[PDB]
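Notes follow once the structure below has been shown.
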Amino acid sequence: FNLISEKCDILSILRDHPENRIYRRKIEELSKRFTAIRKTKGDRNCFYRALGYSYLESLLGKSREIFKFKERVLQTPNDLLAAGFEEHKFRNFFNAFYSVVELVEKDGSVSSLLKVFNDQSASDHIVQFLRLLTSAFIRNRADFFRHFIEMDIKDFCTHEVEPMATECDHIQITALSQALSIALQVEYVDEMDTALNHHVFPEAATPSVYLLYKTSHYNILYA
Ligand SMILES: *CC(=O)NCC#Cc1ccccc1
């Protein structure tokens, strides 16, 4: 469980910031709305790895939702082609993502999905696929995404989306959310004496996924 941990009680993360009055206050508050947390490895890939595991976990046992999601995933090679990616360069990464979607449909267990996301090879192939699809979705809508941002859209995707270990901002979150129709809520826990607060992507949606952002790092929350 070195990439995505077991579930733990929400108050188990007090020990990560002992004798820090603001962190203690905000974690206590968070515990009133959320029961449990899973931790991710902090390797620069945590947003992609967390979003993928948590969203696919949320599908388990939901046959119409899984069918509709698989239909969208089967079309994603066209997004990549339209942005200038070549099929022989993305095939290995697309096949790894399609394989874990089929595991959600056919096996259906938490334990099998956790095993794939803790297998360094399978899990890093999955993250690289998600980074290429984020890039493609931004490139194909450059006039729409100009406004979050490298001056050039193209330079930004080359440097800050496609490479492994590159950190995210609101543009990557919004783009991957839109590319896969995943509704997500991000809770923000910083060191300033401010309200605990959150953002929903997109604004009007009922989220599937809840993440905790603290110390430039994303962990998974359970409501
Ligand atoms: C998303 C990601 O991989 N971020 C890097 C990090 C980190 C981190 C912060 C606090 C504790 C452990 C890891």
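Numbering of chain A is taken from Swiss-Prot, so the residues present carry the numbers 6-154, 157-230, in order.
Determination method: X-ray crystallography, 1.4 Å.
Cβ coordinates are placed from backbone N, Cα and C, and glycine is handled just like the others.
Database features (Swiss-Prot):
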- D48: active site (ACT_SITE)
- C51 to S: Loss of function in vitro (MUTAGEN)
- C51: active site, nucleophile (ACT_SITE)
- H224: active site (ACT_SITE)
- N226 to A: Abolishes deubiquitinase activity (MUTAGEN)
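Each residue contributes its Cα atom, and for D48 (active site) and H224 (active site) these two points are 9 Å apart. Spacing of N226 (mutagenesis position) relative to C51 (mutagenesis position) is 8 Å (Cα to Cα, whole number).
Cα-Cα distance from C51 (mutagenesis position) to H224 (active site): 7 Å (rounded to the nearest whole number). Counting every protein chain shown, the number of other Cβ atoms lying within 10 Å of the Cβ of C51 (mutagenesis position) is 25. For the segment bounded by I154 and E157, where 2 residues are absent from the model, the Cα separation is 7 Å. DSSP assigns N226 (mutagenesis position) to a strand segment in the three-state reduction. In sequence order, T45, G47, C51 make up the list of same-chain residues 6 or more apart from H224 (active site) whose Cβ falls under 8 Å from its Cβ.
In the structure as shown, the Cβ atom of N226 (mutagenesis position) sits within 10 Å of 23 other Cβ atoms.
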